[PDB]
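Single-structure report; data block below.
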Amino acid sequence: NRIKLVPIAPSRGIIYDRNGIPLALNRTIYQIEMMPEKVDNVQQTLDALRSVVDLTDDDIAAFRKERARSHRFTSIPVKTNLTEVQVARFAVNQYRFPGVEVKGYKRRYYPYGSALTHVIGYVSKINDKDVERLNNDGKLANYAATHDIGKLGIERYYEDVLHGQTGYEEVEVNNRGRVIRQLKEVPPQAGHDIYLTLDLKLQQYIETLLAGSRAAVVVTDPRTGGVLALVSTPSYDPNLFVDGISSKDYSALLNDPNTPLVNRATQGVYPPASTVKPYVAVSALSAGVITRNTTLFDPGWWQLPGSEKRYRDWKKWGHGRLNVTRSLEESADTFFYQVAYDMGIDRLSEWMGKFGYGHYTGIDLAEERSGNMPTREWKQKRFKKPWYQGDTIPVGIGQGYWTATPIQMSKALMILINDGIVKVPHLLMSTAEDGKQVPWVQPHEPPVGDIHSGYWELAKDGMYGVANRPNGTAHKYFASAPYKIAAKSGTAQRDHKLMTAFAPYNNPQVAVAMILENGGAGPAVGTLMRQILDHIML
Ligand SMILES: *C(=O)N1C[C@H](NOS(=O)(=O)O)C(c2cnco2)=C[C@H]1CN
């Protein structure tokens, strides 16, 4: 009688929000299954089971379909998703069905559904590319009894800690290879529990605000860089994937022209437009290219020296006399055309790279694009044509070759709030079990520029003016707030509508970057931003 070792799948760790609310859970699902070879009389067994587990003709059909499409010596499911009653009836009848096994399988469950799709992700069935990745990473031995895996979001990025440590048992088997005893059991170790910075209530509020728009919202706490909300719409039900998604349902997602499978907050790549002007300003001041008193007269346009090409301001006849304060308040373009010209692409791109543009943010998700912060060498490589001075101008107002993700915008916004201190935007607060609580630790990232210069306050005061002063572009949305809001909007390329904001002005507790593709399906981005800041601050 052979003694056999058999792996035991560990329990997947639990994901909680910042208030201990479970966002991803496990449910046991029971089924009976058999290896037909090990069953003396398959047909006798199948029919006796109609009485015991309510096995149906359809069940037998699916069992036969599955029997063929399977390899020799495979345990074929006979009936799935057994009810409590049905398992009990099978249990008291088990001695009658040697070769039929009743088994419980943990499957993942997402109670809050589409509100958390992109950021939490889902686990679904392992496929061959997962196997490849596990084999290459040297992790495959630990998956001997594991058949599902995180595919995106937190479930994927933290797959290794969520999964746990496979256990095993020694079991005696007789001739025909049926289990008659368990000799020994080394139990698995459950995955670590994971505690996220997210605020579930805030996340669900934002999803409802974004309604039928293609949109992204990133809410962070600038004191920590923790992500309080990361929403991309339209979304979809992650639960669809857990038990294998229908072809009908999955093609429906792929064919949606509103591309709900895209995480727009980390993979949406847009011209950041005027939202960059606070950071360009800080750069120009720090580089000495401008001063708080630098002034030019704006006729509504700006001409490139030694050329006839003109770059227009959004305001037809100009803003008149502009310093940097008033240029931020009114989102003047002309001023920043000049600033770009005087900076040159080398300095401007170098500074914007310090703000994180063009680079990955370091967020703990694996779905992410880096965008593009253009440089001489990049245009040389990408088109094999050199950089002309006219390529620098549009970059000053966040356009040209410049593209960014909303999560990059959030990381830059926080750097301005922290006076050059760089905080990675992250979702992980801590990891638990035993536990043995391990806090997320900020990787060493040198600061930007000089903590002590008053350039940060100057740019931020301009953003305060955007929101509060009567000439500010966002006055209509924010001036009436009790707490003080500072903001900066933008419009890209109907056009995309971007908004960035933080509150309260004095000691910021929340930072928001958001965009409604093509202006959204409902309210304006400024109204939505005020609603989010109102919901948070009350
Ligand atoms: C930046 O993206 N700007 C300048 C300005 N931004 O303001 S807003 O559209 O976000 O409100 C702008 C504008 C103001 N009024 C009409 O357009 C457009 C865009 C021009 N580069």
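Going by Swiss-Prot, the residues shown for chain A are 57-549, 569-613, listed in order.
According to its header, the structure was obtained by X-ray crystallography, 2.0 Å.
Each residue, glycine too, has its Cβ placed from N, Cα and C.
The Cβ of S330 (mutagenesis position) lies under 8 Å from the Cβ of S387, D389, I453, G454, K544, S545, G546, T547, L573, each of which sits 6+ residues away along the same chain. According to Swiss-Prot, the active site, acyl-ester intermediate annotation covers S330, on the basis of experimental evidence.
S330 to C appears in Swiss-Prot as a mutagenesis experiment; the accompanying note says: No longer binds penicillin. The DSSP secondary structure for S330 (mutagenesis position) is helix.
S330 to A appears in Swiss-Prot as a published mutagenesis result, with the remark: No longer binds fluorescent penicillin mimic bocellin.
Chain tracing stops at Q549 and picks up again at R569, leaving 19 residues unmodelled; the C-alpha atoms of these two are 8 Å apart.
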